[PDB]
Amino acid sequence: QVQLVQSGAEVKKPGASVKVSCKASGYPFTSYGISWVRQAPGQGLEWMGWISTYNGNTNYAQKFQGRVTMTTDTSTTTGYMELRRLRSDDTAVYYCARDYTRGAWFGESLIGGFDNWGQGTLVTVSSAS
Amino acid sequence: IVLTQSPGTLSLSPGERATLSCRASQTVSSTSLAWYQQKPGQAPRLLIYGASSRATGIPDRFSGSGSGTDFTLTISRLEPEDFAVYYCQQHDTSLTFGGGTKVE
Amino acid sequence: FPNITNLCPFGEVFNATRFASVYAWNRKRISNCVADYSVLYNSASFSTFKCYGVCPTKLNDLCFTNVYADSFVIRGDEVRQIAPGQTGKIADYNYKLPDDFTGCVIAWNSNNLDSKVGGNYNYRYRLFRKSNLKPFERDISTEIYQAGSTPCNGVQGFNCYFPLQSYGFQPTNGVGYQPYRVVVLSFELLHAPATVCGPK
Ligand SMILES: *[C@@H]1O[C@H](CO[C@@H]2O[C@@H](C)[C@@H](O)[C@@H](O)[C@@H]2O)[C@@H](O[C@@H]2O[C@H](CO)[C@@H](O[C@@H]3O[C@H](CO[C@H]4O[C@H](CO)[C@@H](O)[C@H](O)[C@@H]4O)[C@@H](O)[C@H](O[C@H]4O[C@H](CO)[C@@H](O)[C@H](O)[C@@H]4O)[C@@H]3O)[C@H](O)[C@H]2NC(C)=O)[C@H](O)[C@H]1NC(C)=O
Ligand SMILES: *[C@@H]1O[C@H](CO)[C@@H](O)[C@H](O)[C@H]1NC(C)=O
C-alpha cells in the first residue's frame, strides 16, 4: 500500500518561511515525481509546482516562482517544499501528492494524474501571538 | 487553459444520476484531463485520468468522457458517499484546476 | 548483476501523451536501471508484440549494455513494415530496421487518442526520397523533391513535390487506417559492463 505522510500544522509570522516535509513509501521512489497543491480555507485547489525525484528538475507555477523551492532526499525517500516570504493570505493546507503527469526521467507529459495524496499540512500565517 | 465548472452546486437526491461539466477556454488534449473527488475533512483523490480512464480503486459507477473544450463527469447513481466536491484538472498547458463543483 | 536500485522508465515511454511522427521518430536511451519486462509481455493492451533474437519470457533475466526506445505513430497497415528485412514506404524512407535487429517491436491501437472528427493531420510520413535509408537512420529534411528532369529551386509545381504527407486520421476510419503507437526496443550487448538488468 502506497502512503504519503506529512508534518504537523505550523504557525508563522508574515515575512517568515515554512518548510513542509513529505515522507513516502510503498513504491519505487525514483520512478515518480512529486507535486504540491495548496488549498486555502473555502477555496479550490491551486498547483504550486512539480519536482523530479530522479534528476532534481523542477517546474513551478508562475505565481510561486521566486518564492518556492523544492528538494528531494532519495536516501530517506522524503520530499520537501519551502515557501518563502509568507503573507497573511498564504494560510492554507498544503498537500503532497505522487505525480504521474510528467515523467521523472525524461520530463515529458504523461497520461495520468496525482494518484496518491498525503494528509495535508496546515500552515497559518499571522502577526498575532 | 482556464477551466470552469458548472453548476456551482448540484442538488440531487440519493439514487439520482449526476452530471458534472468542465469547460476549457482552449482546446485540451483528450489525454491530459483528469477528475478529482474531495470529501469534507479529507484530501482529494483521483477518479478519472486521460479524460475517460477510470483510476485504480474507483467504483464502476464513476465514468466520464470528453474532447475539445467540453468534458463531462458522470455518476450513474449517487450513493450516500458520493456527496463531495469534484474538481477538473488539465495539464496540457502548465497545470490548472477548475473552480470545483459541490454535489449536495 | 550490479547493485542497481533505480527502475527503468518504461512507464513514461509507453504512457506518453505525445508520440513523434514516423518521419521524425524519437529515441530515448534507457540505462543504469532494472528493467522489469513482466509488465509488458503480459500486457493485453498490445496488439503486436514481436521479439527478434530473444524470447520475451526469457528477457527478464538478461543484462544489456543499453536499451533504446524508438517511438512513433503509423497507420495500422504499415505496422508490418516495422520489422527486419521488410521494404515499403515506411521501411525504406522513414524507419529502417537492420537484418540482424535484436529486440522487441510493440504496438497498440490509439484510435481514441490520436484521431479527431475534423481529421488529425499532425502526424506525417515521408513519401518521396532520392534513396533508401540505412538502419536506424533519421531524415527530417523538408527540401523539395525533384521528380522530373528540371530543377525545382525550392518551388513546388510540376514534378516538384513536398516530400512529407499527412495521415488522414479519423475516428471513423477502418482499422488499417487507424493510428497505432509503436515502440521499438533495441537491445545491445557490448564488450563492457552491463547497465540494464532484470529484477533479480
Ligand atoms: C501505463 O499506465 C497504466 C495505468 O496506470 C494507472 O494510471 C496511472 C495514471 C497511475 O495512477 C498508475 O499508478 C495506475 O496504475 C499502467 O497499468 C497498470 O500496470 C500495473 C502493472 O502491471 C498494474 O498492477 C497489477 O495489475 C494486475 C491486474 O489488475 C486487475 O484488476 C484491476 C482492478 O483495479 C484492473 O484495472 C486490471 O485491468 C486487472 O483486471 C494485478 O493483478 C496485480 O496485482 C498482483 O501483482 C502485484 C505485484 O505487482 C501484487 O502486489 C498483488 O498482490 C498481485 O499478486 C497488480 O495490481 C495496474 O493495475 C495497472 N493499472 C490499471 C488501472 O489496471 C501501465 O502498466 C503503464 N505502462 C507501463 C509500461 O508502465
Ligand atoms: C555494488 O555497490 C558498491 C557500493 O557499495 C559499488 O561500489 C559497486 O560498484 C557495486 N557493484 C557493481 C557491479 O556495480
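Following Swiss-Prot, chain C residues are numbered 329-528, in order.
Header lists the method as electron microscopy, 3.3 Å.
Cβ from N, Cα, C; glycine included.
Under its mutagenesis entries, Swiss-Prot includes C:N331 to Q with the note: Reduced viral infectivity. According to Swiss-Prot, the naturally occurring change C:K444 to T is described as follows: In strain: Omicron/BQ.1.1. According to Swiss-Prot, the experimentally introduced change C:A475 to V is described as follows: Increased resistance to neutralizing antibodies. Annotation of the natural variant C:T478 to K in Swiss-Prot: In strain: Delta/B.1.617.2, Omicron/BA.1, Omicron/BA.2, Omicron/BA.2.12.1, Omicron/BA.2.75, Omicron/BA.4, Omicron/BA.5, Omicron/BQ.1.1, Omicron/XBB.1.5, Omicron/EG.5.1; the original residue is retained in the structure shown. Looking at Swiss-Prot, the entry for mutagenesis of C:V483 to A says: Increased resistance to neutralizing antibodies. One natural variant named in Swiss-Prot is C:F486 to P, and its note says In strain: Omicron/XBB.1.5, Omicron/EG.5.1.
Here the features listed in Swiss-Prot are painted onto the structure.
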residue	record	DSSP (3 states)
C:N331	mutagenesis position	coil
C:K444	variant position	coil
C:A475	mutagenesis position	coil
C:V483	mutagenesis position	coil
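Between the CA atoms of C:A475 (mutagenesis position) and C:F486 (variant position) there is a gap of 9 Å. Among the recorded positions C:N331, C:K444, C:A475, C:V483, the residues whose Cβ lies under 6 Å from any atom of ligand 2 are, in sequence order, C:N331. In this structure, of the mutagenesis positions C:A475, C:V483, the smallest number of CB atoms within 10 A of the CB marks C:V483. Each of the recorded positions C:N331, C:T478 was assessed for Cβ neighbours inside 10 Å, and the highest tally belongs to C:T478. Proximity to chain B, taken as a Cβ less than 8 Å from one of its Cβ atoms, holds for C:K444 among the recorded positions C:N331, C:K444, C:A475, C:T478, C:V483.
For C:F486 (variant position), the nearest neighbour among the recorded positions C:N331, C:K444, C:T478, judged by Cα separation, is C:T478. A gap of 58 Å separates the Cα atoms of C:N331 (mutagenesis position) and C:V483 (mutagenesis position).
Distance from the CA of C:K444 (variant position) to the CA of C:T478 (variant position) is 40 Å. Ranking the variant positions C:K444, C:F486 by the number of CB atoms within 10 A of their own CB puts C:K444 at the top. Reported as a whole number, the C-alpha separation between C:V483 (mutagenesis position) and C:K444 (variant position) equals 32 Å.
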